[PDB]
Every structure is written in structure tokens, then in C-alpha cells.
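In what follows, a single structure is set out as C-alpha cells and then discussed.
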Amino acid sequence: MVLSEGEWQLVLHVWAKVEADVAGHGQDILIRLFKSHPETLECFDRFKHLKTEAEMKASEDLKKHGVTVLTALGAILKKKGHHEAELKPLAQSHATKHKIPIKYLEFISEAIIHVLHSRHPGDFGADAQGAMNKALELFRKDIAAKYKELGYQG
Ligand code: HEM
């Protein structure tokens, strides 16, 4: 994959909006993931009992984890594909400790796209959606290659 500089700019321009309310984006993303693909909730021992959207919005622990996820993702996107150093510790933990399959990274990618549409209509048009899709796909493909370098099938 090779994104155009334009595509990267579309990505980073919408990312600036995410940065204006990182915790709100993070909550909405994790909640949308858990709603759309409930099996994913089982991966979080401390959260896995939460039932309703309002319950999840009140979890300080879920909100903190959202920030943690989006901070790491932000640093990776800003590398414009030159993210081997940032991916390594993340592949390590997600392959070996959390045991997350690549398909669940696909599920969270869908949730990111939904939330960006939900919070930023007018500024998340087809072109920005396409560029964000491509950046997230690159991320997932590169993680999957890292898993295999560690000897794991993601
Ligand atoms: C954009 C995609 C993702 C990013 C950037 C991301 C990032 C992170 C970061 C930075 C951490 C803490 C440090 C670490 O353990 O490596 C973490 C922990 C974790 N991640 Fe992810 N992650 C993503 C997707 C997922 C998905 C889809 C799942 C499960 C469905 C998952 C499950 C977990 C779990 C279980 C932990 C440990 C949580 C805790 O006990 O506090 N991750 N992730």
C-alpha cells in the first residue's frame, strides 16, 4: 500500500478533530465496538459485565482505556506508514498477552469509521472515509505481518 500525501492529509485533518475530545471519541468507539460485535467485550475482564450504553458511558475505566487506545493510534497515524517502531510493542502485547485476532482490529476499525461519521458529519465525506479506511487497513496489515514475525497467526 502507498497512500497519497493528500490521503494522509485527509487522515490527519480528521485526527485533529478527534484530538479536540479524545476521551469522548474513545468512549464512543469502544461502546460502538462492544455493541456491534459483543464478543469483543469478553476481552476486557474488568468491563465485560457492562450491559447498557449508559452504563458504559459512566465507566471511568472504559473512558481511560479509550484515551490509551486513541493516543497510541494517533502516534501511529502521524508516522504516515513509517510506524514499525510504534507497532512493535503493540503487536507484542496484542499477539502474546491479550491474544487479539486481526479480525477484531477489523471490528474496531469499523467502529472508528462509524464514530467519525457520527461526530463529524460534513467533515467526514467519502474521500476522508476512504483515506481513513486505507490508513487503518495499512495498520492492520502491518500488525498482522508483525504477528507472523513473532511466530503467531493473527
Ligand atoms: C486501533 C486498535 C487498537 C489500539 C491502537 C490498541 C492499543 C492498546 C494499548 C496502547 C494498550 C495498552 C498497552 C498494551 O497492552 O499494549 C492496549 C491494551 C489492550 N488492548 Fe488494545 N488496541 C487496539 C485494539 C484492540 C482490540 C480490538 C481489542 C479487543 C477486542 C484490544 C484489547 C486490549 C486489551 C484486552 C488490552 C489490555 C487492557 C487492560 O487490561 O487495561 N485491543 N491496547
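Count begins at 1; order follows the chain as displayed.
So this one's X-ray crystallography, 1.8 Å, going by the header.
The backbone N, Cα and C atoms fix where each Cβ goes, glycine too.
So that you can see what the record holds, here are the features copied from Swiss-Prot:
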- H65: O2 binding site (BINDING)
- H65: nitrite binding site (BINDING)
- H94: heme b binding site (BINDING)
- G122 to A: In metmyoglobin (VARIANT)
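This view paints the features noted in Swiss-Prot onto the structure.
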residue	record	Cβ contacts under 8 Å, 6 or more apart
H65	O2 binding site	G26, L30, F44, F47
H94	heme b binding site	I100, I143
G122	variant position	none
Three states by DSSP: which one describes the residue listed as 'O2 binding site'? helix
Does DSSP give the residue listed as 'heme b binding site' helix, strand or coil? helix
